[PDB]
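Taking it in order: structure first as C-alpha cells, then the write-up.
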2 protein chains.
Amino acid sequence: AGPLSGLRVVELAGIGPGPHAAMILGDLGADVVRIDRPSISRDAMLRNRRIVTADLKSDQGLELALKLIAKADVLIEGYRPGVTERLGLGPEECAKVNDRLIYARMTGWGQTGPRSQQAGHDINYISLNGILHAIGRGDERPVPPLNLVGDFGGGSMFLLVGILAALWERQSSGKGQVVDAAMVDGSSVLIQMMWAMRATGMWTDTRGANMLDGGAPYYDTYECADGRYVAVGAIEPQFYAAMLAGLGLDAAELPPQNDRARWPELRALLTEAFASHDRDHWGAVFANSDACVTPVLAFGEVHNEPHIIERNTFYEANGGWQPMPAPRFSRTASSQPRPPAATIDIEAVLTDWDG
Amino acid sequence: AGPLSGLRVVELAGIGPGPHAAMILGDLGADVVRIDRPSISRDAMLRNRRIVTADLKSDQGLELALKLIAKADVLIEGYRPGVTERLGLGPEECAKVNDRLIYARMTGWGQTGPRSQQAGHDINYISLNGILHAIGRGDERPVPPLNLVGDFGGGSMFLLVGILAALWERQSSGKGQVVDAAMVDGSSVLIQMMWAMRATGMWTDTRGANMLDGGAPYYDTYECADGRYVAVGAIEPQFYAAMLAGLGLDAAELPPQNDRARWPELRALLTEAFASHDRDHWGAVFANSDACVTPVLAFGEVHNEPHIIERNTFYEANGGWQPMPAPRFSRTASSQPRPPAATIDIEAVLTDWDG
Ligand SMILES: CC(=O)/C(C)=C(/[O-])SCCNC(=O)CCNC(=O)[C@H](O)C(C)(C)COP(=O)(O)OP(=O)(O)OC[C@H]1O[C@@H](n2cnc3c(N)ncnc32)[C@H](O)[C@@H]1OP(=O)(O)O
Ligand SMILES: CC(=O)/C(C)=C(/[O-])SCCNC(=O)CCNC(=O)[C@H](O)C(C)(C)COP(=O)(O)OP(=O)(O)OC[C@H]1O[C@@H](n2cnc3c(N)ncnc32)[C@H](O)[C@@H]1OP(=O)(O)O
C-alpha cells in the first residue's frame, strides 16, 4: 500500500545493514523475497517478507536463484567481496539474465582496498574514520553508539538511497547498475557536518569538549532527584533563556551561555537546579515551552508518552512494541507491517512472479 | 554526473537534517536551488548548490518562490509545522501550480501532536523514544552520540528515502505527495533491531550492560600503552579466537567468551593485554586478520590510513578534508562535489529552468 508497491526485491540473507534495508523496502510496500540457507522467525526485523530456502552452492539452488533474480528489480547482498562471484551470482552473471537489475552490495570496507577481505562489525568501521574517537565523555575511553552509525545510519540508509537513486536513473536509461555501499563511506557522509566544522575551527578532535558531544552545559543530559534524566538542547539564546526561566535562575547571576572558560561553573549551577526535583516535574514546568528540555525515557516507558501514542510511532505485535514505517506519505500510506511468516516454496514465488 | 542528474530540487534554508538531505541529492547529481533569507559560504555542507535569496514574506519573494517550485521535482522544508502554510507555500498552495511536486517536510516531532509546535534539537528527539537512554557507560548519565542519530541517521536519511520512494511512485501515478519525515519516527526505525531483540530477551533497558553498547568485553574499546585506543568487535567465535591468538592468550586460561558472570574477569585480562603495547603495535598485529581489532583514529589522522587513501573516501577542500559522495555507482558515478559559490540572481535560475 506504500509508495514502493510493485517493486520486486531479492535479499540474500546476511546480518546487520542488509536485512534492515530489505525491511524498509518491505515497509514501504515492496515485494521482498529473502533467500536463506538450508536449516516462523521471532526476529521482528524480517517483517514484510516472504522467506525461501536454497543451497546456493548446489546446481539446483543456483538455477532457482537466477530465475528469481531475472524477474526482480533489486538484489541485496551483504557478504564479503567475491562471495557472490564464486557462487555464480556476481553482477556479471546477473546482467546476463537481467540488465535492469539494481545490484546492491552492502559491506563495511567496500569492494576493493587493503581491508576489503577483512571481517568486521560496526565498531570497526567507525573506528577507522574518526567517528568512534569522537563519542563519549572526555575522561574515559570511547563508547560505541550501539550499532546505529555504521550498520544503519551510514550503512543500510545509504544502500537504500543508492537503490532508489539508481531506480530513478533507470526510468531514463532503461538499465540498472551496481551500488557499492560501504559503511566506512556512508558513515563519513553521515558525519559531514563535523568535517565541515573542523575546517572552520568550529569542532575539535578533543573528545567531550565540543558543542554537540556533551561538552556544552546547554546540550547534555542532567540527573534529576529520582535518579532519572532530562535532556537539554537549548542552543539558540531565546531557547536557553526559556530554560533558565523555568529553572527560576537569574541570568545576571550566571556565567554567559557561551563563555567556555566558565562552563564547569555553569554546569554545576544547572546540575544543582535539575537535581532539586524529579524528571517528571521538569515535564510539567517546561510544558509547551521552547526551552528544549525533554524527559530521557527508557525503552519500556516510551509507549506511555502522549506524543508517541497520538502519532502511532509504534505498534504492538506478539512480543512487544515495534516501530511503524517511516517516513510517512500523504497519498500512498504504508500499511502496518506483516509479521514474520512460515517459510514457503521457491517455485511458488516463481509462479507468482512469472519466472 | 551521478544517478540523480536532471532532478530539480528547491531547498528552503534551515538547519541540520534539511541541508544534509539537500547535500546528498546534490552529491548524486541533482540540480539543487537553495532559497535563503536576505541579509562565499565557509560551510562545506552547502556544496553542490546554487544559492538564491528571497524575502518569502513579501509579495515579490513569494511569487518568485512559487515560480521556481512550479518547475521543481522536490521541495524540502524544515520549519515548524504551519510555517510554510502561513507564507503561502503550504502543500495545498504548491499543488495548485505543480501537482507532481514531492513536498518533503523535515521535522523532529512530526506534523501533528502535543509536541509538534515545540522547538528542539537532535538530543530532544532521541530522548523521547528510548535511544538516548541506551547510550553510554552504565555508571553515568547518558551521553549524546553527537547529532548522528536524530538529525542524520533517523532524519535526513529518512527524508531522502521518502523523496526517492515518492519519485518511484510518481512514474505510475503521474503525481507527487507530501512526505512527513519526523526524526522521532526515523530514529525509531533506525533502532528497530533493539526493539526486535527486547521482545525476545536479547536486549535489556540497563545502560551499558548489553552486547553492542560496551557491555561485552569483545565489543568495546581498549586503552593501549600510549593512551590511544583500539576497537574490538569479535562477536563470532572464530573471530574471537583470532583475537586471542594475536594477543598470545591461551583460551584454556580465560573465562568462556559469553559467560556474562565472568565478563569483568575477561575484560580485566584483555585490558592487561592491550595495555602492554601501543595502539599502532596492535594495528600492525591485526592489520590483515579476521580478529575484528582496529585502531581508533582521531579525525586528524584519518587521511593517513591506507584503506581510506586508496578508496578515496575523502577529498581536500578549503584547507580540510571532506567526505566524497556515498554510496558509489558503477555506471553513473558521482562527481567530486562543487564547492560553495557566490549567491546568484533568482531570475537567472528561472531562465535556466524555463519558469
Ligand atoms: C549484526 C551485528 O551485531 C553488527 C554489529 C554488525 O556490524 S553486522 C555487519 C557485519 N559486516 C558485514 O556485513 C560486512 C560484509 N560482510 C562480511 O564481511 C562477512 O559476511 C562477515 C564478516 C559478516 C561474515 O564472514 P563469514 O566468513 O562468516 O561469511 P562470508 O566471508 O561473507 O561468506 C559467506 C559464505 O556463506 C555462503 N552462503 C551464503 N548463503 C548461502 C546459501 N543460501 N546457500 C549456500 N551457501 C551460502 C557463501 O557462499 C559463502 O561461502 P564461501 O564463499 O566462504 O565458500
Ligand atoms: C543545528 C544543530 O546543531 C542540531 C543539533 C539540530 O538538531 S538541527 C534540528 C533542529 N530542529 C528542526 O529542524 C525541527 C524543525 N524545525 C524547528 O522546530 C524550528 O525551525 C527550529 C526550532 C529549528 C527553529 O525555530 P524558529 O522559531 O527560529 O523558526 P520557525 O518556528 O521554524 O520559523 C521560521 C521563520 O522564519 C521565516 N522565514 C524562513 N525563511 C524565510 C525567508 N526566506 N524569508 C522570510 N522569512 C523567512 C518563516 O516565515 C518563519 O516565520 P514565522 O512563521 O515564525 O512568522
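Chain A is numbered as in Swiss-Prot, which gives 2-40, 45-360 for the residues shown.
Backbone N, Cα and C define each Cβ position, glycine as well.
Per Swiss-Prot, substrate binding site is recorded for A:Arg38, A:59-62, A:83-85, A:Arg91, A:125-130, and the stated evidence type is experimental evidence. For the mutagenesis of A:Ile56 to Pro, Swiss-Prot gives this note: 28.8% of wild-type activity. The structure shown keeps the original residue. Here the residue is the original one, while Swiss-Prot reports the published mutagenesis A:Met111 to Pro with the comment 5.2% of wild-type activity. What Swiss-Prot notes for the published mutagenesis of A:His126 to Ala is this: 4.5% of wild-type activity. The active site, proton acceptor feature in Swiss-Prot is assigned to A:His126. Mutagenesis annotation in Swiss-Prot: A:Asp156 to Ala, described as 17.6 of wild-type activity; the structure shown retains the original residue. Feature annotation from Swiss-Prot assigns active site, proton donor to A:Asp156. The annotation that Swiss-Prot gives for the mutagenesis experiment A:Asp190 to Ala reads: 3.3% of wild-type activity. Swiss-Prot gives this note for the published mutagenesis A:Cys297 to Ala: 6.2% of wild-type activity. Recorded in Swiss-Prot as a mutagenesis result, A:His312 to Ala carries the remark: 10.1% of wild-type activity.
Features per Swiss-Prot, on structure.
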residue: A:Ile56; record: mutagenesis position; Cβ contacts under 8 Å, 6 or more apart: A:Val34, A:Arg35, A:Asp37, A:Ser46, A:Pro345, A:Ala346, A:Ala347, A:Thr348, A:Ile349
residue: A:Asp60; record: substrate binding site; Cβ contacts under 8 Å, 6 or more apart: A:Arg38, A:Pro39, A:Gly66
residue: A:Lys62; record: substrate binding site; Cβ contacts under 8 Å, 6 or more apart: A:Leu92
residue: A:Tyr84; record: substrate binding site; Cβ contacts under 8 Å, 6 or more apart: A:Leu13, A:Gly15
residue: A:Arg91; record: substrate binding site; Cβ contacts under 8 Å, 6 or more apart: none
residue: A:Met111; record: mutagenesis position; Cβ contacts under 8 Å, 6 or more apart: A:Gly15, A:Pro18, A:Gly19, A:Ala22, A:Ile81, A:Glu82, A:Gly83, A:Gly160, A:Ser161, A:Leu164, A:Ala186
residue: A:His126; record: mutagenesis position; Cβ contacts under 8 Å, 6 or more apart: A:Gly17, A:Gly113, A:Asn152, A:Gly155
residue: A:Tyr130; record: substrate binding site; Cβ contacts under 8 Å, 6 or more apart: A:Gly113, A:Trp114, A:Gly155, A:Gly159, A:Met188, A:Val189, A:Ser192
residue: A:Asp156; record: mutagenesis position; Cβ contacts under 8 Å, 6 or more apart: A:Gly17, A:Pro18, A:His21, A:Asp127, A:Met188
residue: A:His312; record: mutagenesis position; Cβ contacts under 8 Å, 6 or more apart: none
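The two recorded residues A:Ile128 (substrate binding site) and A:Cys297 (mutagenesis position) have their Cα atoms spaced 31 Å from each other. DSSP classifies A:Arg38 (substrate binding site) as coil under the three-state reduction. Annotation: residues between A:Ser40 and A:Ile45 (4 in total) lack coordinates; Cα distance 12 Å. The Cβ of A:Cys297 (mutagenesis position) lies under 8 Å from the Cβ of A:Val237, A:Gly238, A:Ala239, A:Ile240, A:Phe244, A:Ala247, A:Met248, each of these being in the same chain and 6 or more residues away along the sequence. Checking the recorded positions A:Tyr84, A:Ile128, A:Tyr130, A:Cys297, A:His312 against ligand 1, the ones whose Cβ sits under 6 Å from it are A:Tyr84.
In the three-state DSSP assignment, the secondary structure recorded for A:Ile128 (substrate binding site) is helix. Less than 8 angstroms from a Cβ of chain B: among the recorded positions A:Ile56, A:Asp60, A:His126, A:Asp190, A:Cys297, that describes A:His126, A:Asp190, A:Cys297.
Every protein chain considered, the tally of other Cβ atoms within 10 Å of the Cβ of A:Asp190 (mutagenesis position) stands at 30. All chains included, 29 other C-beta atoms sit within 10 angstroms of the C-beta of A:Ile128 (substrate binding site). A:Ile56 (mutagenesis position) falls within a strand when secondary structure is assigned with DSSP. According to its DSSP assignment, A:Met111 (mutagenesis position) is in a strand.
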